[PDB]
Amino acid sequence: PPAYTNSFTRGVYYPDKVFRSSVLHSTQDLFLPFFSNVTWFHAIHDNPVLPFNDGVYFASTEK
Amino acid sequence: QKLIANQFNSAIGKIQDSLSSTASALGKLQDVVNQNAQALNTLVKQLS
Amino acid sequence: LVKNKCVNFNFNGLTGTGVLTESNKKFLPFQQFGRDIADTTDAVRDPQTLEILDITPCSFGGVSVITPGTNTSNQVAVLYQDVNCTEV
Amino acid sequence: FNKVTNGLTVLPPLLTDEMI
Ligand SMILES: *[C@@H]1O[C@H](CO)[C@@H](O[C@@H]2O[C@H](CO)[C@@H](O)[C@H](O)[C@H]2NC(C)=O)[C@H](O)[C@H]1NC(C)=O
Ligand SMILES: *[C@@H]1O[C@H](CO)[C@@H](O)[C@H](O)[C@H]1NC(C)=O
Ligand SMILES: *[C@@H]1O[C@H](CO)[C@@H](O)[C@H](O)[C@H]1NC(C)=O
Ligand SMILES: *[C@@H]1O[C@H](CO)[C@@H](O)[C@H](O)[C@H]1NC(C)=O
């Protein structure tokens, strides 16, 4: 029973090599829509095979 | 005459703060500039 | 490389023409070009030796002719609009 | 003056903000 959480603002990545400055530039590119739910996992007594769909985020939190 | 001087003078002062704390007093002039720039940008981008 | 001389150029496949100059502004190590508000490719990070160049338009500007009427004289003066006095 | 913010040019106005 994977229990979600709220993706918040994460998942923005520089789509290109172009430095810019102090500019608002609008782009249409595959992103993680904000505040979506993220399927969420553990290491406990948790790694199935998940579809690639379009392309996939990922994360972890570690010591 | 004297009263009127003040009513003048004070009224002068308020104008400043009617400005210094409010940029939107210039809305007209402020737009004329924007619409200009708003053209060129829209014009420039047409190059792409 | 040539600086302060109007050149065509190509960088990593970016092609443009301008006056290449050293600039202070700092990039993020993975970022390549610069740009501006108008999407005008501006800074460039020098691919071999990393440094922030610039670009700049060449000159352009128009030519204008300031004359008293030909009825008076054939002596004219010429205004080059918005160029430092070098090229001419 | 505080409250205000390819061949494209800006020609300077004949008059200038000293003269104006
Ligand atoms: C006429 O009106 C003016 C203002 O509208 C009055 O001037 C004010 O008078 C009060 C007291 O009456 C003072 O405390 C204020 O300081 C005055 N204003 C200024 C700017 O000094 C004036 O008194 C009125 N006169 C009559 C006869 O009614
Ligand atoms: C996120 O999860 C909550 C509770 O499970 C649910 O109410 C909400 O509709 C979910 N939204 C998405 C986009 O998964
Ligand atoms: C213009 O030319 C005519 C003939 O060449 C001359 O008579 C006249 O004075 C000229 N105009 C002026 C303002 O000098
Ligand atoms: C013109 O170019 C010289 C180059 O030595 C520079 O010092 C000067 O500031 C320039 N002036 C203008 C008006 O561009």
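Numbers in chain A track Swiss-Prot; the residues on display, in order, are 25-69, 80-97.
According to its header, this structure was worked out by electron microscopy, 3.5 Å.
Positions of Cβ are set from backbone N, Cα and C atoms, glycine also.
Annotated features, as they stand in Swiss-Prot:
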- A:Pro26 to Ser: In strain: Gamma/P.1 (VARIANT)
- A:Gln52 to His: In strain: Omicron/EG.5.1 (VARIANT)
- A:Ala67 to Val: In strain: Eta/B.1.525, Omicron/BA.1 (VARIANT)
- A:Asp80 to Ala: In strain: Beta/B.1.351 (VARIANT)
- A:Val83 to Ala: In strain: Omicron/XBB.1.5, Omicron/EG.5.1 (VARIANT)
- A:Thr95 to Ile: In strain: Iota/B.1.526, Mu/B.1.621, B.1.1.318, Omicron/BA.1 (VARIANT)
CB neighbours within 10 A of A:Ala67 (variant position), counting all protein chains shown, number 6
What is the separation, in Å, between the Cα atoms of A:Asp80 (variant position) and A:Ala67 (variant position)? 6
Where the distance is taken from Cα to Cα, which of the variant positions A:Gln52, A:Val83, A:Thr95 turns out closest to A:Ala67 (variant position)? A:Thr95
Determine, using Cα-Cα distances only, which of these variant positions is closest to A:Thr95 (variant position): A:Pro26, A:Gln52, A:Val83. A:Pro26
How many whole Å apart are the CA atoms of A:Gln52 (variant position) and A:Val83 (variant position)? 29
Distance from A:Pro26 (variant position) back to A:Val83 (variant position), taken between C-alpha atoms, in Å: 13
Residues that sit under 8 angstroms from A:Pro26 (variant position) by C-beta distance, when 6+ apart in the chain: A:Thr63, A:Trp64, A:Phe65
Under a three-state reading of DSSP, tell me whether A:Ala67 (variant position) is helix, strand or coil. coil
